[PDB]
Amino acid sequence: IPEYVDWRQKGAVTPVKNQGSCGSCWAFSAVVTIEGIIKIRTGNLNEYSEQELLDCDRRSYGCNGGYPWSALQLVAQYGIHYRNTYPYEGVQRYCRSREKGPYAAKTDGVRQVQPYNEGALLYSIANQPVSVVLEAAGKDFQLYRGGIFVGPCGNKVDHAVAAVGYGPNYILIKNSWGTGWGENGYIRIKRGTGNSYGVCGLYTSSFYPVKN
């Protein structure tokens, strides 16, 4: 895999989103990875529905949190609608997939990266955007404006985001806090520190969709 990856440069990343007050980061993270894998496999960059996963992932808890792996499973076993067909409302509602016509895209499964393994995570990013988790509760993370973030932060992961690239000393993260947070909505988190958890627990739980 190469020294630099940045899926934005390869037209595989949609604009930065804002999850709002809703604890729907798990759905935003999954959707980032679906938009990426659909671009990689088909050549078209589309936006898909975080709200659909929020409403319909019966293993997640709506705005009280959820599981990126479960949302990616949901997209692999049914499919997902375009974001515009099923726009984000920032509140959990009744599942409306059946009422929104045929699904726009469908994947074939979801694989997990080996946890606590930086190279394994980098390997997946070189193939596609990956759903990752991290500790976002620290004010240092909350107030991040730019640069390669090294913390302070613990390994208490609580926030799902998406890794869309990396470099020799960082992993590139698409967050769901709007375009005004971080580096136009992104954070570069230091890698290569030798901490197996990853900086901010970044290596705790990583999933990506599979689409043949």
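By the numbers in Swiss-Prot, the shown part of chain A spans 134-345.
Keep in mind that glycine also has a Cβ here, set from the backbone N, Cα and C atoms.
The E64 binding site annotation in Swiss-Prot covers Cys158. If you look up Swiss-Prot, you'll see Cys158, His292, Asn308 marked as active site. Per Swiss-Prot, mutagenesis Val165 to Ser is noted as: Slightly enhanced thermostability and higher optimum temperature; when associated with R-307. Enhanced thermostability and higher optimum temperature; when associated with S-169 and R-307. Swiss-Prot lists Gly169 to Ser among its mutagenesis entries, and the accompanying note reads: Enhanced thermostability and higher optimum temperature; when associated with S-165 and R-307. Listed in Swiss-Prot is the mutagenesis experiment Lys307 to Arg, annotated as follows: Unstable. Slightly enhanced thermostability and higher optimum temperature; when associated with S-165. Enhanced thermostability and higher optimum temperature; when associated with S-165 and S-169.
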*asked:* Can you tell me which of the recorded positions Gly169, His292, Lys307, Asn308 is spatially closest to the residue listed as 'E64 binding site'? Compare CA atoms only.
replied: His292
_Nearest-integer angstrom distance between the alpha carbons (Cα) of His292 (active site) and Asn308 (active site)_ = 9
*CB neighbours of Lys307 (mutagenesis position) within 10 A?*
27
*Within 10 Å of the Cβ of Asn308 (active site), how many other Cβ atoms can be counted across all chains shown?*
28
*Take the Cβ of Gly169 (mutagenesis position) and count every other Cβ within 10 Å, whichever protein chain it belongs to.*
29
_Integer Cα-Cα distance in angstrom, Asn308 (active site) to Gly169 (mutagenesis position)_ = 14
_Quiz question: given the recorded positions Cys158, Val165, which has the greatest number of C-beta atoms lying within 10 angstroms of its own C-beta?_
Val165
*Quick one: pull the CA-CA distance for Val165 (mutagenesis position) versus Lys307 (mutagenesis position), whole Å only.*
8
*Any idea what the Cα distance is from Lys307 (mutagenesis position) over to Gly169 (mutagenesis position), rounded to a whole Å?*
12
*Specify the secondary structure state of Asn308 (active site) as given by DSSP, simplified to three classes.*
coil
